[PDB]
Amino acid sequence: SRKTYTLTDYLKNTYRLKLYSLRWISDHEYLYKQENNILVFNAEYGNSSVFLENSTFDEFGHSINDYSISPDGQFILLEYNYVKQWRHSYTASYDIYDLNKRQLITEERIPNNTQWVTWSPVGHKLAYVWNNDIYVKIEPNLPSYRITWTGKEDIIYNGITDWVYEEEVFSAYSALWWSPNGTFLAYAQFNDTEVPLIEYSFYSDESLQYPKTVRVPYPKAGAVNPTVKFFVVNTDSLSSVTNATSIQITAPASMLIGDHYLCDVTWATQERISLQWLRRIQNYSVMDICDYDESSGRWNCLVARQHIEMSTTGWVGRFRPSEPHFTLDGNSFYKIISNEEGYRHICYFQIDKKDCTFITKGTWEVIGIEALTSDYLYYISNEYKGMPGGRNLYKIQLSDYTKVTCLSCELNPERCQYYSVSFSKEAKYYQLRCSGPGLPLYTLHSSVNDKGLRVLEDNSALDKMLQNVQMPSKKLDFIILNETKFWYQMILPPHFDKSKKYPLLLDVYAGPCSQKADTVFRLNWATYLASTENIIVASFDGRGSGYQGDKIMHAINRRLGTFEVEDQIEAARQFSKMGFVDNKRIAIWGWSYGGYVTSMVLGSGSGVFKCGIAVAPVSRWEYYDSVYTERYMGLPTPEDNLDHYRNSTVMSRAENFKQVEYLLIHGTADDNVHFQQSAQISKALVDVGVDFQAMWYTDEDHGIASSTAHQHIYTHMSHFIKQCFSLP
Ligand SMILES: *[C@@H]1O[C@H](CO)[C@@H](O[C@@H]2O[C@H](CO)[C@@H](O)[C@H](O)[C@H]2NC(C)=O)[C@H](O)[C@H]1NC(C)=O
Ligand SMILES: *[C@@H]1O[C@H](CO)[C@@H](O[C@@H]2O[C@H](CO)[C@@H](O)[C@H](O)[C@H]2NC(C)=O)[C@H](O)[C@H]1NC(C)=O
Ligand SMILES: O=C([C@@H]1C[C@H](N2CCN(c3ncccn3)CC2)CN1)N1CCC(F)(F)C1
Ligand SMILES: *[C@@H]1O[C@H](CO)[C@@H](O)[C@H](O)[C@H]1NC(C)=O
């Protein structure tokens, strides 16, 4: 009974998930914005104060996008004039405020059109990047020191990533790393001199007479990559008239032999840096521990300490080699690594010793290492109840690896199966964050005697609202293929009736190490289709998917377009057998990798699906980026893997589309999956006499995220699906 979950409720966010976004500022305290105001909270006892009132800035002149307070409390960094760039990058204007004096510091100001700014870890030093160069202020009101002079637009980047490193290597614009002390400043420099440029039209506001041509350096499969060099600088010994001296750390000989990347940069102590490097053929990678030489002011990476990590059946790490977690003294670290049996588990490496020791073991995987103390290491894993799409905080006693204890598993079993965590420095307390299957739950806990301290947010409001609407439910089970277990989730219409046959939409991503089947609670498009339109929305993690070991993950190695397409079709074959699915009305849609998969499934000729939608699909792997594609496909050359590159295109299936109803959507300023890709789909479809539907979106990128265009696509897709199923 009641009204149902509508499209408008999704589009307009009629029902809102509250979060509790804190920021640990010490081992016992943490900032939280309680109604604009900024408060500090004491984790042990729970009291708080106002730290700063927004009324402070009422007459600042610009609206403030974000703020950053220094580690030592003395200053706050105000961010405004936010112009977004790519997924992680942006530009902005920065002012600084002295909290000890009720005033904005107004001289030697951070340049305008600054690309990035970071505090040091301790104190109030600043590093920022402007015009692709690094600058350093020992103090906020003093002049900065120029560190780099090499920086050129679109060509040489110091302290910031270029397009692929942001998107594919670091997941981050920044390429600076302060030492804990804040003494040394490490950075990386990228060279995109002969990296080819992707060009596209940006039409801009109606007022713009002549469209602009956006020109971004972007390596596609097999193309010329950027290069990299690594540098470290002693910010304590800088000078006014004399140029700062950057000391270059070089890659291992086994990297310089060809094209390589820098994938990880973790400082281990005040004078020891860990560097990780990765071959353009990404089955082999080398770590470097580099200690600073007190007297000769240099940095040495002894080859005997090099820790090689290598893959025999695929690529290294899930999306890249994992980060190392170092003990305070920095003579050893912990790391997620694939074991003898192909499952990712925590390993123990002592720095001058050969191999490593697995602490954890079993038919499940560690997702992440979350905290390390003298006594305990903390990690998330999907161990509990053998559910690959569940997540929980565990702690391993480092004196007895067989003493493992679930911290989050039995807290609230029915409501809570998907945890993430946020520890104070030194890990004296942590915030638990449950995402489902129930409404999200934010608690705080104490590590001494794993004590539950305080509920922070329980989403009780939302819970009351949602008791008032015909909400759908999620099934989360598995089916068998190849005598192997594969998990799926179905969102189910209210007042579900096994004795009736419902229409079925297949929500697909299926890119390598993905997982669309899980215990997480969402308010999304699928909620609407199920709630209001009474459509079963199904997701299925088959071959290539992630968090279930490497036998499954690497099945797709050098072979994208194969099994992970075939396994979606089988899942549908199975869902129709089930006697509550109208096999005449089975659709499929997906975004990005999802839409390359949708597209492939539609052009397979299986006859299972009536129709599908592909949004910003890939269509030819040679069109996508070098780092991601080559990780799974290798090089597109006759000596490497040219043939399956050319075999796994969407265009070469055009004819089969002649059997289905297809909707094709892409944005025109997609820097990431280029409109080129859809341009080629449509043309192949046209050259063969297939009618299909299409929709472009001016000036939208891969997220198609402007709110008008978000609302638009989901209306269009709703009409499309609704009428493909004959729904009113
Ligand atoms: C938590 O409560 C205690 C008790 O009021 C606060 O401790 C006081 O804090 C300030 C320093 O910031 C001092 O002026 C007092 O002398 C402190 N008293 C004691 C007994 O410690 C503390 O500030 C509160 N913490 C928060 C988050 O507001
Ligand atoms: C990473 O990938 C390359 C390409 O698959 C592997 O090199 C191949 O090795 C096998 C040996 O059994 C040969 O049959 C292929 O002809 C080789 N091809 C190339 C292009 O070298 C390599 O084995 C992988 N590296 C690791 C460390 O396992
Ligand atoms: O836009 C992208 C990629 C996807 C890729 N990310 C990497 C980080 N990811 C990730 N997932 C889980 C844990 C950590 N990282 C998900 C995929 C980065 N950019 N595409 C790759 C798949 C595509 F379909 F080809 C389009
Ligand atoms: C960038 O790389 C090119 C190689 O084509 C090189 O000639 C140029 O010197 C490099 N720029 C710098 C400053 O490293």
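Residue numbering for chain A follows Swiss-Prot, covering 39-766 in order.
We read in the header that X-ray crystallography, 2.4 Å was used to get this structure.
Placement of Cβ uses the backbone N, Cα and C atoms for every residue, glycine included.
Here Swiss-Prot flags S630, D708, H740 as active site, charge relay system. Listed in Swiss-Prot as a mutagenesis experiment, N92 to A is described as follows: Does not inhibit dipeptidyl peptidase activity, interaction with ADA and homodimer formation. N150 to A appears in Swiss-Prot as a published mutagenesis result, with the remark: Does not inhibit dipeptidyl peptidase activity, interaction with ADA and homodimer formation. One mutagenesis experiment named in Swiss-Prot is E205 to K, and its note says Inhibits dipeptidyl peptidase activity. Quoted from Swiss-Prot, the note on the mutagenesis of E206 to L is: Inhibits dipeptidyl peptidase activity. For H750 to E, Swiss-Prot lists a mutagenesis experiment annotated as follows: Inhibits strongly homodimerization, dipeptidyl peptidase activity, interaction with CARD11 and T-cell costimulation activity.
All features noted in Swiss-Prot, drawn onto the structure.
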residue	record	Cβ contacts under 8 Å, 6 or more apart
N92	mutagenesis position	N74, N75, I76
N150	mutagenesis position	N119, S131
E205	mutagenesis position	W124, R125, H126, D663, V665, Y666, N710
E206	mutagenesis position	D663, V665, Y666
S630	active site, charge relay system	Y547, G549, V653, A654, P655, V656, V711, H740
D708	active site, charge relay system	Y238, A654, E738, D739, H740
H750	mutagenesis position	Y735
When you measure from the Cβ of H740 (active site, charge relay system), how many other Cβ atoms are you left with inside 10 Å? 20
Could you check which of the recorded positions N150, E205, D708 have their CB within less than 6 A of ligand 3? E205
Is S630 (active site, charge relay system) helix, strand or coil when read with DSSP? coil
